[PDB]
Amino acid sequence: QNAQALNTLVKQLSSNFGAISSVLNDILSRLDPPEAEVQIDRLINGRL
Amino acid sequence: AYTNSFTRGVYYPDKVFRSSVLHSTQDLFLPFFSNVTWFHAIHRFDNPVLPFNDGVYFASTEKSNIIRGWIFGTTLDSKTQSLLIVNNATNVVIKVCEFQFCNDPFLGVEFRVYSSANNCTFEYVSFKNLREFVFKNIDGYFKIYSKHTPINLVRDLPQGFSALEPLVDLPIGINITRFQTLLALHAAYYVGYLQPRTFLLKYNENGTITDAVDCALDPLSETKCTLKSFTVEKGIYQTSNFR
Amino acid sequence: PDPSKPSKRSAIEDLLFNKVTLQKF
Amino acid sequence: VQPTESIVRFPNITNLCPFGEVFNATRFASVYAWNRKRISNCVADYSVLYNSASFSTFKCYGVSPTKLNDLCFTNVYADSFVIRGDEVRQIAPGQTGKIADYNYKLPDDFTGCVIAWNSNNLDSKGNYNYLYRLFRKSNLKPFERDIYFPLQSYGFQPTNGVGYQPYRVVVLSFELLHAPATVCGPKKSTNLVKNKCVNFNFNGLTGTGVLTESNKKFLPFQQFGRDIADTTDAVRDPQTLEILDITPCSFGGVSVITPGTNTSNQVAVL
Ligand SMILES: *[C@@H]1O[C@H](CO)[C@@H](O[C@@H]2O[C@H](CO)[C@@H](O[C@@H]3O[C@H](CO[C@H]4O[C@H](CO)[C@@H](O)[C@H](O)[C@@H]4O)[C@@H](O)[C@H](O[C@H]4O[C@H](CO)[C@@H](O)[C@H](O)[C@@H]4O)[C@@H]3O)[C@H](O)[C@H]2NC(C)=O)[C@H](O)[C@H]1NC(C)=O
Ligand SMILES: *[C@@H]1O[C@H](CO)[C@@H](O[C@@H]2O[C@H](CO)[C@@H](O[C@@H]3O[C@H](CO[C@H]4O[C@H](CO)[C@@H](O)[C@H](O)[C@@H]4O)[C@@H](O)[C@H](O[C@H]4O[C@H](CO)[C@@H](O)[C@H](O)[C@@H]4O)[C@@H]3O)[C@H](O)[C@H]2NC(C)=O)[C@H](O)[C@H]1NC(C)=O
Ligand SMILES: *[C@@H]1O[C@H](CO)[C@@H](O[C@@H]2O[C@H](CO)[C@@H](O)[C@H](O)[C@H]2NC(C)=O)[C@H](O)[C@H]1NC(C)=O
Ligand SMILES: *[C@@H]1O[C@H](CO)[C@@H](O[C@@H]2O[C@H](CO)[C@@H](O)[C@H](O)[C@H]2NC(C)=O)[C@H](O)[C@H]1NC(C)=O
Ligand SMILES: *[C@@H]1O[C@H](CO)[C@@H](O)[C@H](O)[C@H]1NC(C)=O
Ligand SMILES: *[C@@H]1O[C@H](CO)[C@@H](O)[C@H](O)[C@H]1NC(C)=O
Ligand SMILES: *[C@@H]1O[C@H](CO)[C@@H](O)[C@H](O)[C@H]1NC(C)=O
Ligand SMILES: *[C@@H]1O[C@H](CO)[C@@H](O)[C@H](O)[C@H]1NC(C)=O
């Protein structure tokens, strides 16, 4: 049970949550701050 | 004629190395245990223009190299583009353009393949004899996978597992809806069709694919795909929902 | 406890401890 | 552990991209039958388009224009045509209209750029050689080129309204496929540093970690390695085609051991 819980927690790190990508470096290297903030907010909510 | 496909037509779906893991993927695959079309192009000859659909699994067993290429295109005339590939004795002539093809196209061994060619845009140069191919046209890319295996069977398909590897990638954008094979005249082969399906792929420690599971073949396969394993213990398991 | 082994375990404890098996960044 | 250096590697490219074949061209196709060009295997500099004089529309979707000189792409598609001054707005995702629905549907999930230029001094005659399609039984799909009569000729004439003058517009579509990058842009590559926490740039993969010599047996077509949790584990060298092993920098928690303050003021750290 403990191993399964940890595995699920780790796998939830590759989800999109409605953003354009699941990588912070990608969106930081592609977009400008004003909209990067919105999509980073979406990712933050999912991870929380 | 019809025969059994067994477990043939598995190819590497990505350029990512993996080892000692069971990975689930979705792509266009040849469904397991399907009834594959068996053809005698010339026995008397019937070598027609077959639809391409979403892809073609091509496999044949030959020694005399009677098969030398294929014709890809929608109209197969000089009106619009068409792809022509020829397996030379020294290279490959990969070239696509309008080709007012002949009613009985074949390499003159002169060019009895086609009558006229013009307006060309691209050109590329680069018995236990079982040859296997996978041809796809996605996003305008023409992808070719292949694998050569010593199988002593001509009139059927063998049993076992072997994974096809990428051979050529072509950024063309050509519109293809039909295809036809080239023959050399001074010829038996098979044609399958790929479908959207999900598979469970087993990777050896060296990155070699060694086993697979068709997730929609039967209830036991659904159970195996759900539990992420190739062995199932005793008991009852809930697999899906109906409606 | 078995005095002849580096780990001061009995035989039954040794049997028990061999049946249970078995991301930083 | 903080990183110390940065590692940058780029592929074998010296060719320049043929942007001038379209941007400097003198012949432009009709809006109903567009001209598509494939650009690849070259260095691309977008600062000239960013700094181009007399540019009217320059809007990047999903990328920022200033950060476009540091990215790499599988391929870039350049498409050219001439449009009216008033019809420029229709070339955008989520837009409807005569051209947007009957000439060229720009997809909603499109990534790339759109650039428009006024071409009255070069195309105006009335130049009826440019035709815009007016009738369909259904709206066009994205990237489709379908070629009362459906086609109508443009009134590109001198002294016409600026919203009716011919406009040269180029649609740049950027693609990010699994294939290794072909269009990279100008950047200087360095050598390899081993056994240190460093910053990584093996285009298009970036990250941080520790590089050692990998003994993984990649296949010739194989570029990347991944772990059980779908995490990067190996990379190929863009210039020497060698496998490199990745290990994260060490980290952990810091705790302070202390007796009461009433007795001492010295502590130990774990
Ligand atoms: C996944 O990858 C692993 C490696 O990590 C593979 O395991 C090795 O596979 C190779 C096959 O390519 C094996 O090599 C062969 O081993 C035979 C038996 O080895 C024993 O006997 C020899 C006798 O000298 C001993 O030295 C050895 O230590 C073993 O005790 C050898 O008889 C073979 O030699 C013959 O072929 C070579 C080819 O180069 C000739 O040069 C020789 O002269 C001779 O004719 C050969 O060396 C290797 O043994 C495997 N490793 C282990 C530890 O067993 C997996 O096979 C691979 N799996 C997949 C699916 O890819
Ligand atoms: C085809 O593609 C080429 C490049 O591949 C383009 O060439 C560029 O054209 C632009 C104009 O659109 C140039 O920008 C201008 O450059 C002028 C340079 O003139 C000096 O240098 C030449 C030598 O070539 C001398 O003969 C000349 O006497 C000058 O000493 C500048 O003078 C311009 O500055 C003026 O205009 C700007 C407008 O923004 C004002 O802000 C300034 O204050 C000033 O008044 C201007 O900078 C650019 O330099 C060219 N590049 C190259 C490499 O040649 C073509 O334009 C393009 N053609 C088409 C039709 O698309
Ligand atoms: C098949 O291969 C032969 C070579 O064995 C080709 O003949 C050569 O083709 C090249 C074209 O790349 C020419 O440059 C040479 O001059 C040719 N040599 C001779 C002796 O003819 C032939 O064209 C190939 N044909 C096909 C259909 O693949
Ligand atoms: C791609 O180009 C780079 C140049 O930046 C090559 O690196 C040098 O290539 C020349 C030949 O063009 C060699 O003589 C040098 O010895 C190379 N230097 C180093 C440090 O490697 C690089 O080899 C090229 N890549 C390929 C695959 O050809
Ligand atoms: C395979 O199935 C097809 C129908 O899908 C059938 O026509 C054919 O006879 C079958 N062949 C065999 C060997 O069962
Ligand atoms: C490809 O050709 C067929 C005709 O065989 C046509 O129906 C189809 O619309 C064409 N597709 C494209 C993308 O041109
Ligand atoms: C070649 O294509 C051009 C237009 O691209 C056309 O005008 C010409 O008639 C074509 N000729 C042949 C022989 O196909
Ligand atoms: C130190 O001692 C005083 C009484 O002498 C007490 O009030 C205080 O809480 C003590 N502080 C600590 C850290 O133990």
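Sequence positions for chain A are given in Swiss-Prot numbering; the residues included correspond to 954-1001, in order.
Each residue, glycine too, has its Cβ placed from N, Cα and C.
Look at A:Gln954 (variant position): DSSP puts it in coil. Shown in sequence order, the list is empty: the chain has no residue 6+ apart in sequence with a C-beta less than 8 angstroms from the C-beta of A:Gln954 (variant position). According to Swiss-Prot, the natural variant A:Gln954 to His carries the following note: In strain: Omicron/BA.1, Omicron/BA.2, Omicron/BA.2.12.1, Omicron/BA.2.75, Omicron/BA.4, Omicron/BA.5, Omicron/BQ.1.1, Omicron/XBB.1.5, Omicron/EG.5.1.
All protein chains shown were included, and the count of other CB atoms within 10 Å of the CB of A:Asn969 (variant position) stands at 12. DSSP assigns A:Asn969 (variant position) to coil in the three-state reduction, outside any helix or strand. Listed in Swiss-Prot as a natural variant, A:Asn969 to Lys is described as follows: In strain: Omicron/BA.1, Omicron/BA.2, Omicron/BA.2.12.1, Omicron/BA.2.75, Omicron/BA.4, Omicron/BA.5, Omicron/BQ.1.1, Omicron/XBB.1.5, Omicron/EG.5.1.
Around the Cβ of A:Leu981 (variant position), the same chain contributes A:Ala989, each under 8 angstroms and 6 or more positions distant in sequence. Swiss-Prot documents A:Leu981 to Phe as a naturally occurring variant and attaches the note In strain: Omicron/BA.1.
Around A:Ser982 (variant position), taking its Cβ as the centre, 16 other Cβ atoms fall within 10 Å, counting all chains. According to Swiss-Prot, the natural variant A:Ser982 to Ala carries the annotation: In strain: Alpha/B.1.1.7.
In sequence order there is nothing to list: of A:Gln954, A:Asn969, A:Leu981, none of the variant positions comes within a CB distance under 8 A of chain D.
Checking the variant positions A:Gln954, A:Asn969, A:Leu981, A:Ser982 against chain B with a Cβ-Cβ cut-off of under 8 Å leaves no residue at all.
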